[PDB]
Amino acid sequence: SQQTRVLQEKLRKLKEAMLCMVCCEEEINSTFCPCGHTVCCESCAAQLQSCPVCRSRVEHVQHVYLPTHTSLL
Amino acid sequence: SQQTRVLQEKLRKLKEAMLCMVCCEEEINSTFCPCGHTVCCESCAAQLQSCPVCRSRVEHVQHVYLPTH
Ligand SMILES: COc1ccccc1-c1nnc(N)o1
Ligand SMILES: [Zn+2]
Ligand SMILES: [Zn+2]
Ligand SMILES: [Zn+2]
Ligand SMILES: [Zn+2]
């Protein structure tokens, strides 16, 4: 029905919000510290000297284990 | 249809996974450091000495801003 399409769109937008804001390909699993923006995968986060959301300097990157994480398994 | 029901179930399970493992009411927005488990809201994380997932000592709690917030 039309509601199937609406639900597919909601699911797609939620899954998109879980992907890296830089590469759009890998899951978010890293936090820029100390600002706390958690918007990148580990590969993009390692390459950024400033947070891409707030431009605060990145002192270090904290890996985050989230309950929503998925994998080929 | 039955497909609408399947999608509703997937959405519900994803939204449930975003809620605090202790209170089940507030969104997760805190990380235990240094282990990195990000499973609690700020209020529940504040009082724990050890990670509720892996038992590692909690040196500090980092607030996290997630795109779903
Ligand atoms: C409140 O948000 C969450 C809670 C728990 C697990 C993940 C999320 C999330 N939101 N965006 C991403 N990338 O993960
Ligand atoms: Zn990335
Ligand atoms: Zn930031
Ligand atoms: Zn809580
Ligand atoms: Zn832990």
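Note that the numbers count up from 1, one per residue, in the order the chain is shown.
The header says X-ray crystallography, 1.6 Å.
Placement of Cβ uses the backbone N, Cα and C atoms for every residue, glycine included.
Quick look at what Swiss-Prot annotates:
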- B:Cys20 to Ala (Swiss-Prot position 387): Abolishes autoubiquitination (MUTAGEN)
- B:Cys20 to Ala (Swiss-Prot position 387): Abolishes ubiquitin ligase activity (MUTAGEN)
- B:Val22 to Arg (Swiss-Prot position 389): Inhibits LDLR degradation (MUTAGEN)
- B:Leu48 to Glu (Swiss-Prot position 415): Inhibits LDLR degradation (MUTAGEN)
Message = Among all protein chains shown, how many Cβ atoms are found within 10 Å of the Cβ of B:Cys20 (mutagenesis position), not counting that one?
response = 19
Remark   = So B:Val22 (mutagenesis position), by the Cβ count within 10 Å over all chains shown, scores 16
Ask   = Can you list which of the mutagenesis positions B:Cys20, B:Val22, B:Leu48 have their Cβ under 6 Å from some atom of ligand 4?
value = B:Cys20, B:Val22
Message = Restricting to the chain of B:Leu48 (mutagenesis position) and a gap of 6 or more, list residues whose Cβ falls under 8 Å of its Cβ, or answer none.
response = B:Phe32, B:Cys40, B:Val58
